[PDB]
Amino acid sequence: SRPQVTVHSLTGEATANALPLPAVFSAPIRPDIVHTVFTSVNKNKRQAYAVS
Amino acid sequence: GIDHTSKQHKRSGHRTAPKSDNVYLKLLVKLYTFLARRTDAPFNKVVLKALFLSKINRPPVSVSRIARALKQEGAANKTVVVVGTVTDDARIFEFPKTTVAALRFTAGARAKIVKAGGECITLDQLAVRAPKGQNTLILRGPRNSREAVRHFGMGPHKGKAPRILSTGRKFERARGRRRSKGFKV
Amino acid sequence: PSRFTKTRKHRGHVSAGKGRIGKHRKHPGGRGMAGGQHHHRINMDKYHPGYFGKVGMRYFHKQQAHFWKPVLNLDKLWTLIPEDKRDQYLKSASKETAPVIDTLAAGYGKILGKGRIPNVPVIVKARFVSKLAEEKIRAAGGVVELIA
Amino acid sequence: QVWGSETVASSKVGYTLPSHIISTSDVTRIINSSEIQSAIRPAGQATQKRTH
Amino acid sequence: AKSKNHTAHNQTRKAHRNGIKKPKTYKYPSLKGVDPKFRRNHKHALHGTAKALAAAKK
RNA sequence: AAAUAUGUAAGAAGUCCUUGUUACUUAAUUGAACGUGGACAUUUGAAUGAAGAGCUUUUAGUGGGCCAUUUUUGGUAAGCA
RNA sequence: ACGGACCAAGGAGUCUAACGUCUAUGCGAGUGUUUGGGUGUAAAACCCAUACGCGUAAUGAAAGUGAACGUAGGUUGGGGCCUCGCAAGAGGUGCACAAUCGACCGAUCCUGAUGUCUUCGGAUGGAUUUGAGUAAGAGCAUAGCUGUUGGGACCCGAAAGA
RNA sequence: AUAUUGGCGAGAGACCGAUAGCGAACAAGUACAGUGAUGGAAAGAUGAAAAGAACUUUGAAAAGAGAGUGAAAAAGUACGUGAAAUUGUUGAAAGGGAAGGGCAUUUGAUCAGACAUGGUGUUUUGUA
Ligand SMILES: [Mg+2]
Ligand SMILES: [Mg+2]
Ligand SMILES: [Mg+2]
Ligand SMILES: [Mg+2]
Ligand SMILES: [Mg+2]
Ligand SMILES: [Mg+2]
Ligand SMILES: [Mg+2]
Ligand SMILES: [Mg+2]
Ligand SMILES: [Mg+2]
Ligand SMILES: [Mg+2]
Ligand SMILES: [Mg+2]
Ligand SMILES: [Mg+2]
Ligand SMILES: [Mg+2]
Ligand SMILES: [Mg+2]
Ligand SMILES: [Mg+2]
Ligand SMILES: [Mg+2]
Ligand SMILES: [Mg+2]
Ligand SMILES: [Mg+2]
Ligand SMILES: [Mg+2]
Ligand SMILES: [Mg+2]
Ligand SMILES: [Mg+2]
Ligand SMILES: [Mg+2]
Ligand SMILES: [Mg+2]
Ligand SMILES: [Mg+2]
Ligand SMILES: [Mg+2]
Ligand SMILES: [Mg+2]
Ligand SMILES: [Mg+2]
């Protein structure tokens, strides 16, 4: 039973509707795995450099 | 001076505080290091060490292996402890209604256990159930079945899988392997 | 990465880990596979017995397509039935409804009898089957239909 | 739909949300579960007295 | 240029540095090398007694 | 025919008792080997010390040596070999 | 014995293809999206089908053959668990692992059943022989140190050859 | 559908930053060497703006001393910042065929902190 999530309006006041957690927020949080994945994926947008 | 009998400042050589930085795993180590300190049950000390082991030292344990252990006399209702991962086995067709505790359950293995009426349990839930390992059973996967162990200790008259990239005819099946060509091994 | 390399730890030490006497020359023993029947004989025989010489018969223009013959053991061959119908067929173990398993479609050429299939009669089609493999199949009440 | 849950598919072929290796992240609460308290032995004083 | 031919200096030091280990004898030593006529009998004798114990303890 | 060096042993994987196996062996329930079951426990089999014991993988450097007492070879001898 | 009159700046184990051991991670009898396609805030990120690569079967030069007699065996030693006992201890179960004897598959040498296009088929049962095998799978991918090879290959160095 | 260190036109980089990066960020394939084929550099930065020092004085002159511009001439066309080797002046110290160094101390020079604390308390002012 995901507890609830309050929904806000563009005017800043909470609306009547409330939604459950999408059950992905309960996934394990692994700082180590994210750190390794981030290190590799951040290298994907790179341009080659070389001396003549 | 001191006529030293043995090497000084020598490490114990046994891994403690496993070098993996899995924060959840460290919590499990944090839990059991408290148990083994203040429970005096030999089960806790065994499990604590088993958490430190490396990947090769934590071979997968098949569900078929679980079935064999439960078939032992007077072990049907015991709780199975697997410090590692549990892999599904399609070679088996009957599974009992046991409960098992393991670090990881593969999707196939977890489905098989649940479909058999049992439940998959994490190590912490075991601790609250059996703080001193009441009625438990620890299983270990095979270590020598690794491919790398085949080449270990290669030498004359040993037959220990010489390291090779490509296998087949004319790849190390000549002089030195048969008496028609020089000698045999 | 470089910053973890022992080279960074070898800065300031004159030999860079290569020692004083032996040093690190260009190619002290030779290049590549030199010395198999020579100064490197000891390693080659101890660790690679059977390297030198020819043993078999030559095959000209070998096409690795005639020899395509994947093997299947009897502990498998129930995975080839989808999980949805696997429970149905196992409990409804009877003839005149035996599931048809086309091992060729799965991409297997020969059936090998590793052992211990259940007592459910099944119909499996394969290009080849070993003796004991089929004896286990029809002992359960099944039969094999040879296909090509 | 994007990540799935215990009741819906994940919309990515053969994907399932990862599972936790530990039921909860609060070890102190478990240690105070009292199933363990009964099993546990009495404690010292956290600072061994300097003897001799 | 002449050079030292052979010597045994420092050898005992080297051997005793890791110690001279006993061969670590085992129970049930290997039957490799004993007379084969005894083996072919010994195989059937152990087969026979295995059946006898299995039936008696059954 | 020494001295110094050197192999082996000082138990539980032991001792004793009874009978099961075998195509081996015997003139033969005769033997052999492996066993079933039964009995003998810390003075369990000399001294001392054990700092933990056992085991695996991988790899660096090294592969020019020299000196001293004692034994000793060539040489007259050598800071000689 | 060699180099060093002095000072500033530059200056020497890197990168790659293929790999070995070990470690971490993900998945797990499977594993690998990024050849390519769709999509995009556009060399990023996200999604995707078929094959293919390695693994799940090995052994023979090859034709070929192909892994359960049995609780997937017996025996010995085993952490741990269970029972009794205050404990000491006694008994049971004993994964991984270690030793040993067996069992199954392939090769070699034998034995040669039922039969027959009468020369084909090889049943059955053995053998101080042999395999980089089976015996309720562990592998695939990524990354990291170290080590190897081919590369200018730690940096500078020929007399020569075309 | 494929190739393209050339040519033309564009967009970018966990690239280099004037001993680097093309040999060439500059009148660089230039100056220069060789009969010749060929070989081949060094060299970027005042200041916002020259406002680049009118004028006086000493000197033959270059320049110096003043004056002045400038936020700054400790930015003056030898010009941003201006290190080291090496040198001059000033100041201190020691020195009988080296100097330099290690331990401890004398002597000289030079240098930081601790010295309100809370508090008895109002012998008190700006009365708290
Ligand atoms: Mg000391
Ligand atoms: Mg050193
Ligand atoms: Mg080194
Ligand atoms: Mg050197
Ligand atoms: Mg060397
Ligand atoms: Mg030598
Ligand atoms: Mg000689
Ligand atoms: Mg003796
Ligand atoms: Mg070496
Ligand atoms: Mg060496
Ligand atoms: Mg040398
Ligand atoms: Mg000289
Ligand atoms: Mg020299
Ligand atoms: Mg000189
Ligand atoms: Mg420098
Ligand atoms: Mg695949
Ligand atoms: Mg495909
Ligand atoms: Mg391949
Ligand atoms: Mg066995
Ligand atoms: Mg390399
Ligand atoms: Mg050269
Ligand atoms: Mg001239
Ligand atoms: Mg200034
Ligand atoms: Mg300036
Ligand atoms: Mg300046
Ligand atoms: Mg200076
Ligand atoms: Mg003088």
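All chain D residue numbers match Swiss-Prot; in order, they span 260-311.
Per the header of the entry, the method used was electron microscopy, 3.1 Å.
Cβ from N, Cα, C; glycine included.
Here the residue is the original one, while Swiss-Prot reports the published mutagenesis D:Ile289 to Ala with the comment Leads to an inefficient release from ACL4 with a delayed assembly into the 60S subunit; when associated with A-290 and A-295. For D:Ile289 (mutagenesis position), the count of additional Cβ atoms within 10 Å of its Cβ stands at 20 [all protein chains shown].
For D:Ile290 (mutagenesis position), no same-chain residue that is 6 or more apart in sequence has a Cβ closer than 8 Å to its Cβ. Secondary structure at D:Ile290 (mutagenesis position), as computed by DSSP, is helix. Quoting Swiss-Prot on the mutagenesis of D:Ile290 to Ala: Leads to an inefficient release from ACL4 with a delayed assembly into the 60S subunit; when associated with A-289 and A-295.
Other Cβ atoms within 10 Å of the Cβ of D:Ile295 (mutagenesis position), summed over all protein chains shown, number 20. Under the three-state DSSP scheme, D:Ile295 (mutagenesis position) falls in the helix class. Quoted from Swiss-Prot, the note on mutagenesis experiment D:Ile295 to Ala is: Leads to an inefficient release from ACL4 with a delayed assembly into the 60S subunit; when associated with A-289 and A-290.
Between the CA atoms of D:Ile295 (mutagenesis position) and D:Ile289 (mutagenesis position) there is a gap of 8 Å.
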